[PDB]
Amino acid sequence: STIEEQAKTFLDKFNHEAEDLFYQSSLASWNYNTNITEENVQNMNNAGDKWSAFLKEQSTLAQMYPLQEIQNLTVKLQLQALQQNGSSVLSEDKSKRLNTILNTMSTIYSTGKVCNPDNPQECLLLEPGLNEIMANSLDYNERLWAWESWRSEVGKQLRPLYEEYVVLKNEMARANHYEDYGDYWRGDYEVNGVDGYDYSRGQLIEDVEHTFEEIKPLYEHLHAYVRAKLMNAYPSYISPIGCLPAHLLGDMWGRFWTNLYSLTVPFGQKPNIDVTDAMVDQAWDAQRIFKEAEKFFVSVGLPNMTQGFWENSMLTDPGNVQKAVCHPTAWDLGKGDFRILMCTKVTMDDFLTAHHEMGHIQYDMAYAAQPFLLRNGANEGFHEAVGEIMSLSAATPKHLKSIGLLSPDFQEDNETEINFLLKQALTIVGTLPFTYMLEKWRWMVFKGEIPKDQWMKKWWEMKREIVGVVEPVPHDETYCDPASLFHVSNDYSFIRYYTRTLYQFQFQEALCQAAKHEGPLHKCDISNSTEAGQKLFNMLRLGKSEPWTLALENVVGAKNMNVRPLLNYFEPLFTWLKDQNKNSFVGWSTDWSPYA
Amino acid sequence: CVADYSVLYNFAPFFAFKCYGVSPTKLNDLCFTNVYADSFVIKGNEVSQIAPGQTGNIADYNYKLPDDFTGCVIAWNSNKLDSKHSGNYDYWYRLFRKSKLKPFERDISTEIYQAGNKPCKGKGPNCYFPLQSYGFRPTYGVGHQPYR
Ligand SMILES: *[C@@H]1O[C@H](CO)[C@@H](O[C@@H]2O[C@H](CO)[C@@H](O[C@@H]3O[C@H](CO[C@H]4O[C@H](CO)[C@@H](O)[C@H](O)[C@@H]4O)[C@@H](O)[C@H](O[C@H]4O[C@H](CO)[C@@H](O)[C@H](O)[C@@H]4O)[C@@H]3O)[C@H](O)[C@H]2NC(C)=O)[C@H](O)[C@H]1NC(C)=O
Ligand SMILES: *[C@@H]1O[C@H](CO)[C@@H](O[C@@H]2O[C@H](CO)[C@@H](O[C@@H]3O[C@H](CO)[C@@H](O)[C@H](O)[C@@H]3O)[C@H](O)[C@H]2NC(C)=O)[C@H](O)[C@H]1NC(C)=O
Ligand SMILES: *[C@@H]1O[C@H](CO)[C@@H](O[C@@H]2O[C@H](CO)[C@@H](O)[C@H](O)[C@H]2NC(C)=O)[C@H](O)[C@H]1NC(C)=O
């Protein structure tokens, strides 16, 4: 009679049907992903339509039961998730326009494109031809031209579209309870109710700012090194006291400066840490790249996958007549029908991505006993952190030497450790300030603080100071760099990257502490040690039944993210980093611009 | 009739041959007053629920074994026999029942009863169909496949 048991008697009635419908929708999605045909996408859209409609009735059904008689965390979560994720607050006149603007944004990001300078020949998209030049092709003129051509062909017309989408999404957000659309993305880590684990969405921004301030001392030295190397390479434009031109960051928007690392090489006599050659040497194929990964997972206590998984997993791009997508994606079809769709042929990056996907699959497998609506224990930050830490632990040279990917002759001298630690730093600290700036800027935009006519003004004001990167061309309000992004156009959060950046280091230090491994955080090999694997499996099977802060306290200890694992992980790097950076100007000139 | 249990061994590679009151190896050297055989199909994860004293979803509502049980329980996999891509909805099982079921008794009913407080008198608040089907598919893993 009490609503507490009425909620569960309603739940178990539709739980099986919801599981079946989700399985069918995922089946249609995987079919279209494997089979690129009009009927396959039609089946995707139809199955998604049934699932969304069922969520539409489920929202009202959940709203039927009051939430003031609910005390179970499981029942509370299950009832609340369907209330908002299967309903919308915007009326038809506004919801239809919001959906249309989202579709047009995605289309303009995809269809809208630029190519070779002043040539009506065969063209290429951003990642194939433009972001490729921005990433690896080290050429000032080409990168400088593309950095504005892509935005004038995509972000220019998307700027009014992005503004209208921001207004519409804010209209949707502020209606029920939120204060902005950024409150939606800040709710991925909000914790309330349970004693000893409480959080506020406003305090998350303060935590991100504090982490940025903590990384600032390292990031300014990294900026000094990058500016010195750029001045050595291109003294024509880069000043020894200014910022870094955005095009000279190994990408269009600076996140992973791996090619910029090549110019900023600490030691030219770096030994071989590459096992890509060893893949050919030791006869590595698609199956083995996952087989030794499974062996490593078993050695740490994580059970392998079933043969049915391997008989439904696509480890190699089909090509031929039925083309597919080579983008790494691990698939959980439902009811123990895990799949995959990615490529692993001859490279060490294939090995790392295999560990990434295997960690994700094991994490999803662990909480299989949890209820379907509680299968959302895959916290995006925690999920990506686990995927990254598994590859980080398996990438240690000790594990490769033991397996056979490397040899005992090669040693971890100062040159080697400095080289790979600084290579990882150029991708981690390379993206940390930019990620923080983007998150804060989009939060303020969705809050309405940034004027619609001064988006780029505030963007560059923060870029020159917070990021220490100044635009190589006088970019202005006409274009929109964020609008020309895949995640933004598809309306995807980016706080996931910033959270996982510290979450992975917290997980790594927790694993090394639990296993009592002897060695630094940059050489932590826990292959044959499963002691930390037991606690890792406990956290994996916890699922969405306990707050993520509680799991972090049980494993790491600190409820909030901490930079100290990053600090002592980079300390051997920091020793050499200090010497080569105090010589140059630690600061940068915000007023100075690369375009003279 | 002459009861030969040898034909049962080679019929199928059974993975569960629990025998309670009689050791299986002596089954060929005994005589019984009467023999009863019952057949049904369930999912893998419910296989453990077929035992005396054991309490679960299936035992409490569908098939309850008395404690004084002297027979044998045999279960073998039949995934490839009754797996279809569309969904094997032809098989049905009771999703939930109002009251406990007496051992060695069966209930055939589909009346939509009120599983709440206010009398439903039809489909509505907390009033649901007692039965519920399931779509077995060949791509399913162990635990969601037909078992005889
Ligand atoms: C409320 O309802 C919404 C939908 O209405 C749900 O949102 C979905 O949440 C899931 C879970 O996170 C999302 O799945 C994830 O999507 C990520 C986005 O990737 C995009 O970009 C890549 C290109 O890089 C595309 O290929 C891809 O198709 C997407 O367009 C993925 O990156 C995630 O993959 C990660 O994990 C897998 C392991 O499974 C790894 O293999 C990957 O490498 C990667 O690390 C993941 O697939 C889904 O996209 C969301 N949908 C939408 C529309 O946003 C909410 O979850 C739901 N909330 C509840 C129920 O509480
Ligand atoms: C809050 O909600 C959760 C989710 O339902 C409750 O967990 C439930 O706990 C009971 C008690 O153990 C579980 O019953 C068990 O069933 C198995 C057979 O499935 C049986 O073998 C056990 O002996 C036991 O009876 C129940 O399964 C479990 N729910 C789920 C979905 O697994 C929890 O109890 C609730 N909180 C409170 C305070 O009741
Ligand atoms: C984990 O244990 C296994 C089992 O001994 C190790 O594999 C052997 O390692 C020795 C010495 O490194 C080699 O001589 C053997 O050839 C290896 N066996 C096989 C089948 O390759 C493995 O090296 C250990 N790994 C770690 C990191 O300790």
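Indices start at 1 and increase along the chain as displayed.
Cβ coordinates come from backbone N, Cα and C, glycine included.
In Swiss-Prot, a mutagenesis experiment is listed as B:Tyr93 to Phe (Swiss-Prot position 453), annotated with the note Decreased HLA binding to NF9 epitope. Increased binding affinity to human ACE2. The Cβ of B:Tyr93 (mutagenesis position) has 17 neighbouring Cβ atoms from other residues within 10 Å, across all protein chains displayed.
For B:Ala115 (mutagenesis position), applying a Cβ distance below 8 Å and a minimum sequence separation of six or more within one chain yields B:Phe96, B:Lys98, B:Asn126, B:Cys127, B:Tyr128. Swiss-Prot documents B:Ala115 to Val (Swiss-Prot position 475) as a published mutagenesis change and attaches the note Increased resistance to neutralizing antibodies.
Classification of B:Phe129 (mutagenesis position) by DSSP places it in coil, neither helical nor stranded. Listed in Swiss-Prot as a mutagenesis experiment, B:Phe129 to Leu (Swiss-Prot position 490) is described as follows: Increased resistance to neutralizing antibodies and human covalescent sera neutralization.
Here B:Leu8 (variant position) comes close to B:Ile74: these same-chain residues lie at least six apart in sequence, with C-beta atoms under 8 angstroms from its C-beta. The secondary structure of B:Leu8 (variant position), as reduced to three states from DSSP, is helical. In Swiss-Prot, a published natural variant is listed as B:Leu8 to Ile (Swiss-Prot position 368), annotated In strain: Omicron/XBB.1.5, Omicron/EG.5.1.
Listed in Swiss-Prot is the natural variant B:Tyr93 to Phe (Swiss-Prot position 453), annotated as follows: In strain: B.1.1.298. In the three-state DSSP reading, B:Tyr93 (mutagenesis position) counts as strand.
Around B:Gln132 (variant position), the same-chain residues six or more apart in sequence whose CB sits under 8 Å from its CB are B:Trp92, B:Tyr93, B:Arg94, B:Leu95, listed in sequence order. Swiss-Prot documents B:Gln132 to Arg (Swiss-Prot position 493) as a naturally occurring variant and attaches the note In strain: Omicron/BA.1, Omicron/BA.2, Omicron/BA.2.12.1.
Using a 10 Å radius centred on the Cβ of B:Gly135 (variant position) and all shown protein chains, the other Cβ atoms total 18. According to Swiss-Prot, the natural variant B:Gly135 to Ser (Swiss-Prot position 496) carries the following note: In strain: Omicron/BA.1.
Proximity to chain A (CB-CB distance below 8 Å) holds for B:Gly135 among the recorded positions B:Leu8, B:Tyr93, B:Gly135.
A separation of roughly 17 Å, to the nearest angstrom, links the Cα atoms of B:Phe129 (mutagenesis position) and B:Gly135 (variant position). Just so you know, the Cβ of B:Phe129 (mutagenesis position) picks up 15 other Cβ atoms within 10 Å once every protein chain is counted.
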